[PDB]
Every structure is written in structure tokens, then in C-alpha cells.
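Chemist: The structure under discussion is supplied below as C-alpha cells; questions concerning it will follow.
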Amino acid sequence: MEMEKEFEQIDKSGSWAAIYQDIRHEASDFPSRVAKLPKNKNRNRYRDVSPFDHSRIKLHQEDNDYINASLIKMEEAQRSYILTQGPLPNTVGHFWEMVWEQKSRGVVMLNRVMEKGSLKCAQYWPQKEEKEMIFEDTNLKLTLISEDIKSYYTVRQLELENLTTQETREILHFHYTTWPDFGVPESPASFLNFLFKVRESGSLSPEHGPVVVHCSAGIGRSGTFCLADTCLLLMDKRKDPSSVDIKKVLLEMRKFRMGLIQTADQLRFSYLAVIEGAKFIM
């Protein structure tokens, strides 16, 4: 079926929970053996969210190459993304090592450091120009260059320096600050505006390494972001935009990381975002 009318048909019939459970039933299951080794227990935020072995990002280190991060490679859309958990106190150095080694330009953050009274990820970037961060385990330096605070999101320019080689690079930090503590946004308008700002920067483009995107577990809000981007790109590329089947795209993405889209509300919101975004394109 088309998307907008399949949408109303699920609303009127109130079957979002049944649709979403079908997806969960059909989703791929692959091994995640490296993630479950005992030496990696303090590298995982949640015991039920692990990267598949076939698609995990490997650190270029011979001691322990493990990080909780996955490469989602979308062949027809010609887009790649790295989805990862919010960094932990003992993995902030691994996180920036990954950014460096994969040649990423941008980092997309869809959570706040504290939500619901608890810490959802480490304070992994510097908050003042004159107070830079050094990560001694991976030999990197990180400096805040500038910050632009808007009503729904903040953009930061950062400098990352490989202290071994003295090479430097500019990284863009796109921080969506207004997702609600419970549920999903009422309108997709500010989320879509945010996505367009990430696109306009060049961070999603083939001349760079894949964008790194995260929330707390790296599957829910993060899944919404890449599912919406990929679906809109396919609607531009294809002769028949109504042929784009969001459930099929989501199942393709779940071949690369488990659990993408965590609730039926997030699924409905993803439909809404793609339906509204397609118009604005023309």
C-alpha cells in the first residue's frame, strides 16, 4: 500500500502494536559473540543491546578492538551510517578513536546527558573553549571552537587532534536537545528541520566517512533518524515514490543492528516524519 493511506488505515483500526510486533517477529537474528565476552562487560551500556559480529565497527587496536557500534550500509539509497550507544565513562576515548579512524565529519546526538533524573551518556565533549579534553588511552585531544544554540538544537564546531601524528580535523556536533523524556514529539517539524541541517553540512555525503549517530542505547531515536533519511532519499531517486515501503526498509536496516525503533509510537512517528518530509521536498 502507499504510505499516507496505510497510515490512516492503521490509525482508524488502532493496530500499531500489531504492526510493530510483526516487525519484531520477522527481524533478523545474527550472532553477537564478541559483545558478550566477559572482558567487554564494562563496554556495554545495556545487556540486551549488542552489535552483530558481521557488522560491528572494529577499533584499530590489537589489545581489544571492541566498541558497541554498527555499520548500517544501505545499498540502493547509497547512504551509510554508524549507529552507537551513548559513550560510557570508560569508552569516551574509544568513541573519539572510532570517529578518527572511520573519517567521520559529523556526530549526531539525539539525547540529553541527564534524562528522567539519571545519566544517559557521559559528558564526552568540552563545554568551554579554554578547557580542552585529552583522552590518554587513545592519544587524542578535543577542543571546542564555537557553539550555536537554537530553540530545538545546538550545533558545535570541534577540533580533534591525533597527538601521535599532530594531524587535526574539524568535527561538527549536531545535538537535538528537545526530544521529550516520555513518548515522541507531537509534530515532526523540528526533527525534519534538524535532519535538513545535518544534510546541508555535508556530514551525510560520500566524500566523508559515515556519520556517527547515537542516543542512549543507539537503537530507538537513532533508528528513527536513519530510517527517515533513507526513506526520503529513496522517494527522490525512484520513478514511483509511492513504492517506498517503510516497513521493508526498517527490516533491511535491522539486518545490520538489532532493535531499531523501540516502540509502536516511534514507528508511527517515523511514518509521520516521512509523510510530511516528502511534501516539503516537492
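Per the header: X-ray crystallography, 1.9 Å.
Just so you know, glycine gets a Cβ as well, placed from its N, Cα and C.
According to Swiss-Prot, the mutagenesis experiment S50 to A or D carries this note: No phosphorylation. The annotation that Swiss-Prot gives for the mutagenesis experiment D181 to A reads: Substrate-trapping mutant. Taken from Swiss-Prot, the feature substrate binding site covers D181, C215, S216, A217, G218, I219, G220, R221, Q262. Under the heading of mutagenesis, Swiss-Prot lists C215 to S and annotates it as follows: Catalytically inactive mutant; abolishes sulfhydration. As annotated by Swiss-Prot, active site, phosphocysteine intermediate applies to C215.
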Chemist: When you look at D181, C215, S216, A217, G218, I219, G220, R221, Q262, which the record names as binding substrate, what is the longest CA to CA distance in angstrom?
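Modeler: The substrate-binding residues span at most 16 Å between Cα atoms.
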Chemist: In sequence order, what residues of the same chain, 6+ apart, have a Cβ less than 8 Å from the Cβ of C215 (mutagenesis position)?
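Modeler: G86, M109, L110, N111, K120, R221, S222 - these are the non-local Cβ neighbours of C215 (mutagenesis position), listed in sequence order.
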Chemist: Rounded to the nearest Å, what's the C-alpha distance separating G220 (substrate binding site) and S50 (mutagenesis position)? Just drop the number here, would you?
Modeler: 13
Chemist: Ranking the binding-site residues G218, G220 by other Cβ atoms within 10 Å, which is at the bottom?
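Modeler: So among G218, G220, the binding-site residues given, the one with the fewest Cβ atoms within 10 Å is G220.
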Chemist: For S50, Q262, listed as recorded positions, tell me which one has the smallest number of other Cβ atoms within 10 Å.
Modeler: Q262
Chemist: What residues, ordered by sequence, lie under 8 A Cβ-to-Cβ from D181 (mutagenesis position) and sit at least six positions away in the same chain?
Modeler: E115, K116
Chemist: What same-chain residues, at least 6 away in sequence, bring their CB to under 8 Å of the CB of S216 (substrate binding site)?
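Modeler: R45, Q85, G86, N111, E115, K120, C121 - these are the non-local Cβ neighbours of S216 (substrate binding site), listed in sequence order.
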Chemist: Work out the three-state DSSP category of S50 (mutagenesis position).
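Modeler: DSSP assigns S50 (mutagenesis position) to coil.
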Chemist: Taking only the Cα atoms, work out how far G218 (substrate binding site) lies from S50 (mutagenesis position), in Å, as a whole number.
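Modeler: The Cα atom of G218 (substrate binding site) is 10 Å away from the Cα atom of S50 (mutagenesis position).
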